[PDB]
Amino acid sequence: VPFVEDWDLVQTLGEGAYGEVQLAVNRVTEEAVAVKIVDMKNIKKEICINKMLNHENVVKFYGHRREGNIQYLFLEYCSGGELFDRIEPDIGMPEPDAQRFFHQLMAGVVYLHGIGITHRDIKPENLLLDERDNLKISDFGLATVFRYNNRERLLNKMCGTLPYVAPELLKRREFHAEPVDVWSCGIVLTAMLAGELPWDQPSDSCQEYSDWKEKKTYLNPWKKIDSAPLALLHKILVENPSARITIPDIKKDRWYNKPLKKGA
Ligand SMILES: N#Cc1cc2c(cn1)[nH]c1ncc(-c3ccc(CN4CCCCC4)cc3)cc12
């Protein structure tokens, strides 16, 4: 079929350090894809990790091409945009939506962790929604292998985004990958339920973080959150990463299993 490899770029979807992401539409089929365009003047690793990924809650990778100094990643277009834009400032979103989004997020992270990949920068700006509002984990530019040949490697690079990063990343030279991703998922949950982030960063020098360690949940954001999801947050946002709830145990949590939401 003539012309089937032609794509028109129609709209910018995001424009950061890497470069930009465009919406592309096929000339013949009108299929939509996102094209991540990165000027090489690291992404090799992003591409490599993207090649390993196949899951309903992870943004699908279709292929890549390099023309001179530009690398072009061809990726799943998520027409719902970012989770970020479903969070009303100071309010959040209805608890049943947040629970469904949280379930999907967990399914995506379980998958990643199971293939030995940590994302390292989970946040609402990176969590995309498809036309059916299914959540998809995007942007593996900071991601890395933490398990290979069934052997764990400890991380040491500080990366991520400060309000979402776990406290051990600021305190310890080395740390386990999985608890850091669990922590960031807890901050995402807080944001969905309160429409605000609890602190600038999880440091002993940050007053809001201290108030949380002192269990002052009569303060915001925590007073906005129902006791059931709040009990889960108490198990996720635990300073000692060895004492922090694991994902198999999040799946046993009372709120995680509470019926809330009707089908579409
Ligand atoms: N990294 C990355 C990445 C980013 C995306 C992707 C695959 N990978 N697939 C995607 N599908 C849709 C959007 C997206 C993000 C935000 C919006 C909303 N708005 C943002 C500002 C510019 C206009 C669109 C719309 C679409 C972003 C992506």
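Just so it is clear, chain A uses Swiss-Prot numbers, and the residues here are 3-43, 51-273, in order.
Each residue, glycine too, has its Cβ placed from N, Cα and C.
Look at Swiss-Prot and you will find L15, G16, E17, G18, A19, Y20, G21, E22, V23, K38 tagged as ATP binding site. In the three-state DSSP reading, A19 (ATP binding site) counts as coil. Counted within 10 Å of its Cβ, the other Cβ atoms near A19 (ATP binding site) come to 6, all protein chains included.
Looking at Swiss-Prot, the entry for mutagenesis of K38 to R says: Abolishes kinase activity. In the three-state DSSP assignment, the secondary structure recorded for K38 (mutagenesis position) is strand.
Annotation for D130 (mutagenesis position): same-chain Cβ neighbours under 8 Å, separated by at least 6 residues, are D148, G150, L151, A152, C168, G169, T170, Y173, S193. In three-state terms derived from DSSP, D130 (mutagenesis position) belongs to neither a helical nor a strand segment and is classed as coil. As a published mutagenesis entry, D130 to A appears in Swiss-Prot alongside the note: Abolishes kinase activity.
What Swiss-Prot lists as active site, proton acceptor is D130.
Record note (Swiss-Prot) on the mutagenesis of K132 to R: Strong reduction of chromatin-associated CHK1 ubiquitination. For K132 (mutagenesis position), the number of other Cβ atoms no farther than 10 Å from its own Cβ, over all displayed protein chains, is 22.
Over all protein chains present, the Cβ of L15 (ATP binding site) has 17 other Cβ atoms lying within 10 Å. Taking the recorded positions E17, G21, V23, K38 in turn, the residue surrounded by the fewest other Cβ atoms inside 10 Å of its Cβ turns out to be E17. For ligand 1, no neighbouring recorded positions occur among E17, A19, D130, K132, by Cβ distance under 6 Å.
Close to the recorded ATP site, the chain also has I39, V40: residues not among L15, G16, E17, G18, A19, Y20, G21, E22, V23, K38 whose Cβ is within 8 Å of the site's Cβ mean position. Flanking an unmodelled stretch of 7 residues, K43 and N51 have Cα atoms 12 Å from one another.
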